[PDB]
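Chemist: Please see the structure below; I have some questions.
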Amino acid sequence: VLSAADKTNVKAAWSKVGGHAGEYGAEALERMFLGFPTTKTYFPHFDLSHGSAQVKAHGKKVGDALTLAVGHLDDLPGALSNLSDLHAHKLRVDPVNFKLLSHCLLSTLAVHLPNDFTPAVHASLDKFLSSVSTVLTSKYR
Amino acid sequence: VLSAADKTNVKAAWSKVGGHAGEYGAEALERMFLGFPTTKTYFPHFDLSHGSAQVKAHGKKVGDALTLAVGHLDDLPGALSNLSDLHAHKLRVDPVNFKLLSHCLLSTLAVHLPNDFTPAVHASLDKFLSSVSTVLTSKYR
Amino acid sequence: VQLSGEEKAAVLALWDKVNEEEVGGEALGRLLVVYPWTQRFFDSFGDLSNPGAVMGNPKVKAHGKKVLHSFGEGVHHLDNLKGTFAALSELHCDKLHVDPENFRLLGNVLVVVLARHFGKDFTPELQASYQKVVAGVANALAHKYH
Amino acid sequence: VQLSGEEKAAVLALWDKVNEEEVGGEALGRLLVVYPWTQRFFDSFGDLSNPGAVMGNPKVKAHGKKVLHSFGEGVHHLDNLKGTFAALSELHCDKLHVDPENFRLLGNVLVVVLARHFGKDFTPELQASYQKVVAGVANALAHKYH
Ligand code: HEM
Ligand code: HEM
Ligand code: HEM
Ligand code: HEM
Ligand SMILES: CC(C)(Oc1ccc(NC(=O)Nc2cc(Cl)cc(Cl)c2)cc1)C(=O)O
Ligand SMILES: CC(C)(Oc1ccc(NC(=O)Nc2cc(Cl)cc(Cl)c2)cc1)C(=O)O
Ligand SMILES: CC(C)(Oc1ccc(NC(=O)Nc2cc(Cl)cc(Cl)c2)cc1)C(=O)O
Ligand SMILES: CC(C)(Oc1ccc(NC(=O)Nc2cc(Cl)cc(Cl)c2)cc1)C(=O)O
């Protein structure tokens, strides 16, 4: 669980995202697929090209799950339990890939919110994404 | 927090350690210093040679802290809070090094308890050492 | 690999006692049990649903033996790990898209298995040399990512 | 580095707009704030006790500029990162004993800083090329560990 100060930074930063969480999720995915091509093999039946309907849709889902996490910082394990079952049990997502997507999310936030993406906020968002990743890899038997 | 099954495996395995936790901690440290020489720089005023009084003493401390953790699996954050302050705030131990020592602890347990170090027990001890490492790196500002 | 002539001799001497079938089956099965995401690459191998099933799976044992045979090739070509592993780097990187972090994990699982098999003969010094070896193998396997 | 001629051109074009002082100070300061264990290597730099102090520290800014200058050398010698970084690999590995994982972290912090500075001009494609670059730099810096 994040510090009080981190939770405050994370809720603050996410407020600056406005209604762009889905857009940012889509762009983070695109950055991941191009920057780290190994990750593409998780999406064999997606059109992964820019502006893809499927990537746009999927980014909305990732953004919505992160928005939900931001609203539930005191209980990420509870909030993300089912999604952790999916990513571990079913999808067998390599834990390394959560670091890759997290890096691409930070990159995307920096692109779009340069004035708000301060060093302290970068640190808190990094901790937030680490915490989310930890829950999402927690279901490994 | 570990699964019920993991806690059972971990308490079981640690029982097989008998009174050897300190010896095993010392040997794990030696394995770490030789296998991963970068780690030696954390101990500038230690004699790091084999059978060293200081390494023997320090291994006892590591073994005692792990024994305490095994007894407090439901609250590792509470049990290891102070030790996490020490390792993060004061010592600035690189999180990578916890993976290195954990690997050397598993190696040492495998050396000495080959019949008990089964695949399922290896998995549970790995999770235990990951959980301990997570708490020990949790104090980073 | 920063392995001296004397370290090299100790590394090859240990490999002379390594049963690649027993050690290989065990190392691959442990990889699949301890780091279950690695099972993603082995759907065709059948039942991997619990530790007993994984360890007893004939395809796991057969494949682990092949893996260990290639590790043995590495052990015997320490001055040319890049060439030794070039074909397998193309397979694992370009064809399979295995994250290279897992090459390091399998190397470390092998080290743990060697420790289990050899006990006190697997000294801290000998383990240190084997750490250099498995790091070199992992790096050579990841060449196609470099 | 698996960088094509066209990717290379885009990478060098971006570096032409990089202020190594501002980008360098910011990347090193962010490393120290986001991954505070890295402060272990900078005791002589004085006050690093909070984000404001780290970012405003003259020694952090001066040193970050030097780091970024060496990254720029890398950018302009992509076909010989090993040679370019050989002296700095001896420094960081043999003398300082920095874990090489941190070379990757600093590269990624630099990428995030480039994203912040360049905004939409730092496209997913251009970032992908920069990921290849910072991976190559990290690998070259870690050579003395290989
Ligand atoms: C911040 C971390 C992540 C979050 C919050 C997240 C969230 C989500 C959500 C909300 C879904 C939709 C589930 C549904 O269909 O109901 C999903 C699906 C999926 N995710 Fe993630 N995810 C994360 C990281 C990753 C990573 C690192 C990978 C692998 C590179 C990955 C691979 C997948 C795949 C393959 C699907 C199913 C796509 C499909 O076939 O429909 N996810 N994720
Ligand atoms: C399983 C993980 C670990 C545990 C349980 C553990 C436990 C301990 C304990 C019980 C102490 C004694 C504290 C005291 O003096 O009262 C200690 C000290 C120390 N530890 Fe660890 N430790 C772990 C990992 C590491 C790692 C990875 C490093 C760095 C490579 C490290 C570096 C140190 C140092 C430098 C000291 C102080 C030595 C001295 O100067 O007295 N520890 N640790
Ligand atoms: C790091 C040391 C490793 C070595 C030396 C190694 C070696 C080998 C060898 C010798 C083969 C056989 C090629 C053949 O006979 O056709 C093989 C195939 C394969 N390896 Fe590995 N491997 C390593 C790690 C991994 C990892 C970490 C994974 C994924 C988690 C992996 C996944 C596979 C797969 C999926 C195949 C093909 C299996 C099939 O026939 O369907 N390998 N490897
Ligand atoms: C990964 C990309 C990196 C590059 C390109 C890089 C580059 C450099 C350069 C150019 C110097 C200056 C040598 C001189 O002018 O005397 C230097 C020094 C140094 N670097 Fe790095 N570095 C990197 C990462 C790191 C990391 C991750 C750390 C530790 C967390 C680190 C710690 C140091 C230290 C302690 C010095 C000497 C500072 C002093 O003068 O006291 N470097 N580096
Ligand atoms: C066993 C089974 C059915 O598991 C699962 C399959 C899908 C999901 N999806 C979700 O959680 N979606 C989801 C979607 C959004 Cl927008 C936000 C959040 Cl927070 C979650 C969870 C578990 C499977 O893998 O087949
Ligand atoms: C371990 C600890 C204490 O802190 C940390 C949190 C985050 C990171 N960053 C990463 O590893 N990024 C990262 C980014 C990429 Cl693109 C690739 C890879 Cl391989 C890794 C490092 C340490 C934690 O878990 O909280
Ligand atoms: C700020 C200050 C004083 O912090 C600290 C310094 C030392 C410790 N040591 C301990 O916890 N020892 C300890 C020893 C054993 Cl055998 C077992 C366990 Cl579980 C813990 C904790 C905090 C410092 O770093 O100077
Ligand atoms: C991430 C997740 C889900 O699982 C995992 C737990 C442990 C490991 N093993 C390691 O990394 N070992 C490891 C060992 C050495 Cl010698 C060096 C390095 Cl660099 C790493 C990998 C994944 C967890 O944190 O629980």
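Per Swiss-Prot, chain B residues shown: 2-142, in order.
If you're wondering, the header gives X-ray crystallography, 1.5 Å.
For all residues, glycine too, the Cβ spot is worked out from N, Cα and C.
Just lifted these from Swiss-Prot, have a look:
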| type | residues | note |
| --- | --- | --- |
| BINDING | B:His59 | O2 binding site |
| BINDING | B:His88 | heme b binding site |
| DOMAIN | B:2-142 | domain 'Globin' |
| VARIANT | B:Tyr25 to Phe | Exist in both chains |
| VARIANT | B:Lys61 to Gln | In fast chain |
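Show me how these features fit into the structure around them.
Modeler: For B:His59 (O2 binding site), applying a Cβ distance below 8 Å and a minimum sequence separation of six or more within one chain yields B:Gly26, B:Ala27, B:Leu30, B:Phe44, B:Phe47.
Cβ contacts within 10 Å of B:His88 (heme b binding site), excluding its own Cβ and spanning all protein chains shown: 24.
In three-state terms derived from DSSP, B:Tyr25 (variant position) belongs to a helical segment.
Other C-beta atoms found within 10 angstroms of the C-beta of B:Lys61 (variant position) number 15, with every protein chain shown included. B:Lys61 (variant position) falls within a helix when secondary structure is assigned with DSSP.
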Chemist: Could you measure between B:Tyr25 (variant position) and B:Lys61 (variant position) for me? Cα positions, answer in whole angstrom.
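Modeler: Between the Cα atoms of B:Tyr25 (variant position) and B:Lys61 (variant position), the distance comes to 8 Å.
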Chemist: Count the other Cβ atoms sitting within 10 Å of the Cβ of B:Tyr25 (variant position), across every protein chain shown.
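Modeler: The answer is 22 other Cβ atoms.
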Chemist: When the domain 'Globin' (B:2-142) is classified with DSSP, how many of its residues are helical, how many are strand and how many are coil?
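Modeler: Per-class counts: 102 helix, 0 strand, 39 coil.
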